[PDB]
Amino acid sequence: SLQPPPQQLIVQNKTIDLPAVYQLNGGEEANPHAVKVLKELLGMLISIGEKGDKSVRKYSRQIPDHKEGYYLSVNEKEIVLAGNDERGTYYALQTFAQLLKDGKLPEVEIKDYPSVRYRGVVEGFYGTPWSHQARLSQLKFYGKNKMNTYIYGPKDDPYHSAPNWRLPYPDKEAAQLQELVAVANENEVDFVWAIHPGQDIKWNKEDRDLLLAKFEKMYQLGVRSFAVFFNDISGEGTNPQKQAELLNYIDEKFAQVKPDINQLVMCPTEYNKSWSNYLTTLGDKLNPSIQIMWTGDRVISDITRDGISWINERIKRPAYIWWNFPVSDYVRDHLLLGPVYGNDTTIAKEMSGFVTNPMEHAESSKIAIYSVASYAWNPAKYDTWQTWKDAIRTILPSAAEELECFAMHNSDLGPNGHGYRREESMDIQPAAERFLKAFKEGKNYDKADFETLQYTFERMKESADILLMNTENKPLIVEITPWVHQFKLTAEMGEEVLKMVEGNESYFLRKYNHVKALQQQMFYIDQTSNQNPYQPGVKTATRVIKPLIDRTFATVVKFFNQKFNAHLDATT
Ligand SMILES: CC1=[NH+][C@H]2[C@@H](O1)O[C@H](CO)[C@@H](O)[C@@H]2O
Ligand SMILES: [Ca+2]
């Protein structure tokens, strides 16, 4: 199992021992970051190097001729880790580290390279920006999954957006950015520093000079890739001719002047199909090397063949995709922990880049991020479900089943202004649907369904309790804890409500009162946890499980009230 899966893989059904004695050719000429991964993992010859190095001369026809490509070979006689370029060598090592299992390797031959040129993450959501420690952890994770791109653009950073985009970062923060940049470098990730000036930009010399001075300060802190964001603004900063002129100016006086600038990227104001001469003005005027970002047919959407042709026709270049999932900044009471799916797997050539805007919950986003990394590297082989399982097992190996259970009932967004939904709880959804119907109509429910609902609530309780106490990824557990409490409460409510379904008039009373107490505890968590100004609270298992419970409760309470002439409160 390899994530992302390589372009080409031939496996020989033999295994070799990681050599106790070995001879390393190329250690001094190969990418230092790749050599470092190799030595920590470690007579038999091992050859490491970039094409052009004396170490790998014998394999140069083996090395794929692609940016970031690599040839990797393991057999009983030798090991070869040969990049087409320095980052390709590092990528060989990240594949190599996954082959190693118990001091053993399979005999293989891999030729690999990314299908999409830029792959990664844009921290571009509304809400609490990622902590410094969060970001350090992200960048290690990106290099492991061959994501080469991190776009730094937290809407609420005042040195990124209006009005202090004009001011150098204060010393403390600048030292932090500088560390991020060094750590990105170590993990072969391009730190792309974004600026968001359009809300108060003046199309004059004063503001244009300030923007270049700011980019120059960022250059001094090590930054080598840059973006200019014009998303979600109003006023004169939306002018497409002015924007293109600015980006072209930046390109002419900065990106073409410095020896080593990599990505120059812009996010347009009209960044999705439903929100549109703006696009053709940019496509025609903006220098061809400059990237243009795009979220799809709507603010939140998945990328289709027709959707991507539509945009590429207007911008006159392959669109650099900003995918708004798992971003939850418009449904902040939900965690979106489901599979990444819905994106067309045959359009790699029609995109310059593919990044995912994640949740404010950094560790919880690694499930989707790991999947996006898999998809963007090798879309033709992208496997939604398997990759979601591999993500979870990679992130929490000590409690993989429990995180799966929690994530599979924490996927949908609930009703929202963007109209964007995800599947959730599909496993039990038939059994749920059948159970509910047998009440609506007044018939006997199938027993197997009752038990499947029991088993589901039980596994939910187990997973909640185990996740709470897990110490392998504490930051993850801190992020999800309030939803964990609420998820456990849901499961307990579920067990008690089913017990109410199985008839004693005094037993039913105990169980009803118990359920009233559980509802109250859930109200309390919803009223005191995650109290943001927009979608306060904590909602979990909303698509299928919570309605199933609430409906079943309202039904059985009604039957009871009709039977014993009582007036129990049937609300939820
Ligand atoms: C390009 C773009 N910018 C906005 C918009 O898409 O919607 C996102 C999700 O609500 C939000 O996070 C982002 O800041
Ligand atoms: Ca070299």
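Numbering of chain A is taken from Swiss-Prot, so the residues present carry the numbers 25-66, 75-308, 313-539, 541-609, in order.
For this deposited structure, the header notes the method as X-ray crystallography, 2.2 Å.
Each residue, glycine too, has its Cβ placed from N, Cα and C.
As annotated by Swiss-Prot, active site, proton donor applies to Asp264, with the evidence given as experimental evidence. Taking Cβ-Cβ distances under 8 Å and a sequence gap of 6 or more within the same chain, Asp264 (mutagenesis position) has no neighbours at all.
Among the mutagenesis entries in Swiss-Prot is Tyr158 to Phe, noted as: 99% decrease in activity for pNP-O-GlcNAc. For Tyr158 (mutagenesis position), applying a Cβ distance below 8 Å and a minimum sequence separation of six or more within one chain yields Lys187, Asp188, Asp365, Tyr366.
For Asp264 to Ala, Swiss-Prot lists a mutagenesis experiment annotated as follows: 99% decrease in activity for pNP-O-GlcNAc.
Listed in Swiss-Prot as a mutagenesis experiment, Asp264 to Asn is described as follows: 99% decrease in activity for pNP-O-GlcNAc. Secondary structure at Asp264 (mutagenesis position), as computed by DSSP, is coil.
One mutagenesis experiment catalogued in Swiss-Prot, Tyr303 to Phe, is accompanied by this note: 113% increase in activity for pNP-O-GlcNAc. Cβ-based neighbour count (10 Å, all protein chains) for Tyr303 (mutagenesis position) stands at 22.
Counting only same-chain residues six or more apart in sequence, the Cβ atoms lying under 8 angstroms from the Cβ of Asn393 (mutagenesis position) belong to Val153, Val154, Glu155, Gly156, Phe157, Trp358, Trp359, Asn360, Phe361, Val363. Classification of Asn393 (mutagenesis position) by DSSP places it in coil, neither helical nor stranded. Recorded in Swiss-Prot as a mutagenesis result, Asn393 to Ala carries the remark: 95% decrease in activity for pNP-O-GlcNAc.
Close contacts with ligand 2, defined as a Cβ under 6 Å from any of its atoms, occur at none of the mutagenesis positions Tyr158, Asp264, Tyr303, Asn393.
Distance (Cα-Cα) between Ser308 and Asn313, which enclose 4 unmodelled residues in the deposited structure, is 8 Å. Note that 8 residues are not built between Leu66 and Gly75; their Cα atoms stand 13 Å apart.
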